[PDB]
Amino acid sequence: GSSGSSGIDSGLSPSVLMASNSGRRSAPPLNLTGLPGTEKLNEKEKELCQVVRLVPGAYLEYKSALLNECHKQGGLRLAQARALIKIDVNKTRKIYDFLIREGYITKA
């Protein structure tokens, strides 16, 4: 036996990119552990990132905005949300709703 990790170390500062590609129907949830901002939120949100398969570090950037438009008026619907983020409504569909039942925004 006597087998196992020895000791590695990467001294490179890589960056993140954005690309669109097809996926596999039967696949695991989004790997949060690692993504930036994963600590910014709690298990509550971290859940959506998995089920909805959305990045945690980004899910936060949408908060402000989403709460921004509403804050001004007070009535923000899906037709407006999906726009505030300019992302596939399918995604927000899970977020927005979660916010409506959370008491962060209101349904127009």
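Residue numbers in this text run from 1 along the chain shown.
For this deposited structure, the header notes the method as solution NMR.
Note: Cβ is positioned from N, Cα and C throughout, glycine not excepted.
Taken from Swiss-Prot, the feature domain 'SWIRM' covers 21-108, and the record attributes it to sequence analysis. The mutagenesis experiment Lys91 to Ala (Swiss-Prot position 426) is recorded by Swiss-Prot, whose note states: Reduces DNA binding. Among the mutagenesis entries in Swiss-Prot is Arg93 to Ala (Swiss-Prot position 428), noted as: Loss of nuclear localization. Reduces DNA binding. Record note (Swiss-Prot), mutagenesis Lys94 to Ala (Swiss-Prot position 429): Reduces DNA binding. The unchanged residue is displayed.
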Structural state census, the domain 'SWIRM' (21-108) (DSSP three-state): 48 helix, 0 strand, 40 coil
Position of peak Cβ density within 10 Å, selected from the mutagenesis positions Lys91, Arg93: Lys91
CB within-chain contacts under 8 A for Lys94 (mutagenesis position), separation at least 6: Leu48, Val51, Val52, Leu54
